[PDB]
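Before any comments, here is the structure.
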Amino acid sequence: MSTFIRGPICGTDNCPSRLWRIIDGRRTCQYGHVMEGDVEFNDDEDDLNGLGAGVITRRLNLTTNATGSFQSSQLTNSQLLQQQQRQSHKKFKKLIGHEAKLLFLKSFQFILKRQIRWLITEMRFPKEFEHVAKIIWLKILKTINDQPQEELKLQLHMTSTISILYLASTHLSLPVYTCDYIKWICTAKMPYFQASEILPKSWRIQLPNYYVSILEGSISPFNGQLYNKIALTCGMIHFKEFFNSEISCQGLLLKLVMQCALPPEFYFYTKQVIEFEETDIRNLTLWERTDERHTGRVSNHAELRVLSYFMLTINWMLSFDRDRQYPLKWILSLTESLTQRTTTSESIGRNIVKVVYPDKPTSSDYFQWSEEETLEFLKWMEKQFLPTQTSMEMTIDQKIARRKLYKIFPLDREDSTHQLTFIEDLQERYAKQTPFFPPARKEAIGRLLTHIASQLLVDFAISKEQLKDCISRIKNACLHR
Amino acid sequence: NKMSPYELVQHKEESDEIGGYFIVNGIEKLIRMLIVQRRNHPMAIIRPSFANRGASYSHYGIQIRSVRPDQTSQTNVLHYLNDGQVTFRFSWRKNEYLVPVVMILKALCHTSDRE
Amino acid sequence: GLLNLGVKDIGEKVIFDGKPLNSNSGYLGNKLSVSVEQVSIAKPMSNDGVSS
Amino acid sequence: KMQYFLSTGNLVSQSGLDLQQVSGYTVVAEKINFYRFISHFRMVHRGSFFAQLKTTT
DNA sequence: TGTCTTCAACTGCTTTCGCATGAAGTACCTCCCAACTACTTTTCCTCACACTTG
DNA sequence: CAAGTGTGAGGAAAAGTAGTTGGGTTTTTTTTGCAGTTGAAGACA
RNA sequence: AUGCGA
C-alpha cells in the first residue's frame, strides 16, 4: 500500500487517522484525541470588496493548504494529462506491416465464409459445397504462409473470392460463371460488393492498415480481370491436379440455348462441333495455373470457347442449311420476338448488370428502360440498395436532420405475379415463333449474331474483340480437317 | 412579444409574463428608471456652485437639457457674471468649456449687434 | 427607430493615410470616409455545431 | 460590452452620457414576490448622487 | 531690514451589524482551436510492348 | 509471317492532413458640507 | 460598495 503521513499523524497515540470537525474549526484524531491545530484560516467575513486583481491563482505548483489529510495520490511526474490524453486517444489501430496483414488476411477469411453459406442457402448443396470450399482456401492459405517473412502480395482482389467459390463449385461442378455472376449481382446474393459486413465494425477500424479498407467490392470486373485471377488461383492452387472435371457443364449449353433462340437442335449441333475439334471430343477442363504474371491470351478459358463454338455453330449451321430447314423469315422472327421484354427475374438481373455502365452496349437501355423495367428497377433499389449503409458523430444532429429529411419524402408508398417466371417467358417466345412449319438472310444472320454477341459478351469480360480474338482463334483451330 | 396567453403557457412561461426586464447570465435584471431635468426647456436656477466656478460668477443661470432625436442629451448653461459678462457652459468628452454667449450668437447667424 | 437615428447622427470618422503620394501629401494622400448606415437587431437564435 | 454594462450597471463612455453617476443604473428583478416584481417597474429613482447629498430638501 | 494682514489651495471625516459574499470589469493584443471543403499519403492490385522464331 | 519471354506504370479509395477563414476565449500587462492648516499678494518701518 | 431586516 501507500503510507499515511504527508501532513500530520498524532504523535500522542500512534493513531494515524485524522478527523475534520468543520463546525469546530478543528482537525482532530479520528480514533483517539486532541487538537491537531488550533489555528484555522480562510473563511472570510462580509468585506471582500474585490479590488484584488489577485493575479496569483492556484495552478498546482505551490501545493495547497492540504486541507485533505486524507491522501493516497502517488508519485507524479507533473500533470499526467498529456499522457492521460495520449492514452485516451490511443486505442484506434496504429499498426501496419505483418500484423496488419494477418487481419487483412483474417477479414478476407471471414467474408468468403459468409459468401459460402449464402451459397448453401441459395443452392442447397450439403456439407459438400461447404467443406470443399474450406480446404480450397486452406490450400490457398498454405501458400501465403510460405512466402511470408514480409511478403505482402496476397492477390485475392475483389475477384479472388468468387474465383475461389467458382473453382470449388466446378470441382463439384454445380453451375456456370456468367449465370452465377448475373444472379449474384441481381440479388446481391454475394456480400461481395460491400466489405462493411464481416462483423469488423472492429476489423473496419483496426486501421486494417491499408489492407482491409481495400476490401469492399472496390469495383466491377473488366474484360479479363476476372478470368485472369481464376487462372492465377489455379496456378496458386495447382487446382487441375487436385479437382476433377473443371470447366465442363452440359448445363452451360442448356442455359445458352434457352438463353434465347433455344433450338431443340442447336444444343446438339454445338455439342457436336464441340464434339468435333473442341479439345478432341472432350469436355474442356479448367485452364491451368497460369503461373506467369503477364497473363496472356490464355484463351483456353473453357467457357469462353464454349460461347465461341456456340456463336460459330449458329451462323455456320444457319448459313448453309441447304435443305432450307430454317426459313428466311424465320431467322428475323426469332431476333424479333427477342427484342427486350420483361424477365421473371433474369432479364431484370441482366439490366442490373448492364448498369455497371461499361462499354455502352447496355448504357442506352439505360436510357430506354422499357417502362416498368423502369419500375421493377426502382423496386429492386428500394429492397436491395437499403443495406446501402447502416455521419458517425458530426452532430447526433445531422443524423437527426438526415432522418427528418427521409421522413419528409417518406419515399416508399407515400391473375397476379405480373413479372411472370423464367420458363414462362421462355415458353411464350418459342410460341411467338411457333409458326415454323440471298443477300437479305445473310444480313439477318449477321444481325442476329451481333445480338447474342451482345448477350453472352455482356454477362462476361467481353473484349469487343478478344471475344472475337477468341472467335478468330478457334476459327483457325477448325480448318485442320 | 406577440404570443397569446395559451401559446405563452405552451412556451413554459407565467401566462401573464410582463417582461420588460433582461435575463443576463440567467439573472433577471431591469434598468431602473431615472428622474432627470425636463428636456428642451430653459429652467431658471440659482446655485452656489455657480459662484464656485470662480470670480465674477453670480448664482443666477439658465439650464436647458437639449436631447437629440436619438435622445442623447447635451446640457447648456448660461452664467451671468457679476461684471455683466455672459458665459455659455457645455460639456464635451466629459470636460467643461466656457465661451462668451455673444460669440455663439454672432456664430449662429450673420447679424448686427442691433439685431 | 431611435437607434438608427443615432447612427445617422454620429456621421463619419475620417482618416488620411498621412497624405502620402509624393501637393500629394499636403492635400491628403486620399480620403477614407467611414460610417455606419443601418443597425439591425435579431431575435435570439442559436445554431449548434456551428454552421450546418 | 452591453451585457457588461447591463451586468454591473457601470455605464462608462467618453461622454458620461450626461449622467451624474457611473453605477447603480441596473437592478435585479428579484422575483421573490409578485408584488416585488411588479414594483420594480413602477420604481423611479432620483439617482444615487442625491442619495449622497446630506440635506433632505 | 523686521513684522504684520487677508484670501485661496490642500487635508481628514460625518451610523452599526449582517445577509446574498462576493462578484466580473475591458483596452489592447493574440495564438490556439473548431470547421468545411479539397488535397495529399500508404498499401495494395492488375495489365502491356518489344525482341526473336518458323 | 508468327508465337512466346522480359518488365514499370496505370488505377482506386479511406483516413488523415493541407489551405483558407473565422470564431473565440485566453491571455498580460460635471460640488454636493464641514473646520482646520500652509503658502501666497499685499503692506508696513 | 447596491438593495434590504432590526
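In chain A, numbers come from Swiss-Prot; the residues present are 1-390, 399-422, 431-453, 469-512, in order.
Looking at the header, which is where the method is noted, we find electron microscopy, 4.3 Å.
The backbone N, Cα and C atoms fix where each Cβ goes, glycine too.
Swiss-Prot lists A:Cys10, A:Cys15, A:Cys29, A:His33 with the feature Zn(2+) binding site, giving a curator's inference as the kind of evidence. Look at A:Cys29 (mutagenesis position): DSSP puts it in a strand. Long-range C-beta contacts of A:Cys29 (mutagenesis position), restricted to its own chain and to partners at least six residues apart, with a cutoff below 8 Å, comprise A:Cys10, A:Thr12, A:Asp13, A:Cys15, A:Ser17, A:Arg18, A:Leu19, A:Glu36.
Among the mutagenesis results in Swiss-Prot, A:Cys29 to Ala has the note: Impaired binding to Pol I. The residue drawn here is the original one.
Other Cβ atoms within 10 Å of the Cβ of A:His33 (mutagenesis position), summed over all protein chains shown, number 11. As a published mutagenesis entry, A:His33 to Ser appears in Swiss-Prot alongside the note: Impaired binding to Pol I.
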### Query
Other than A:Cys10, A:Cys15, A:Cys29, A:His33, which residues of the chain come within 8 Å of the Zn(2+) site, judged by Cβ distance to the Cβ centroid of those residues?
A:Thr12, A:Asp13, A:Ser17, A:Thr28, A:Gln30, A:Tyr31, A:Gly32, A:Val34
### Summary
DSSP output for A:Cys10 (Zn(2+) binding site) maps to coil
### Most Cβ neighbours inside 10 Å, all chains, among the binding-site residues A:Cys10, A:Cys15
A:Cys10
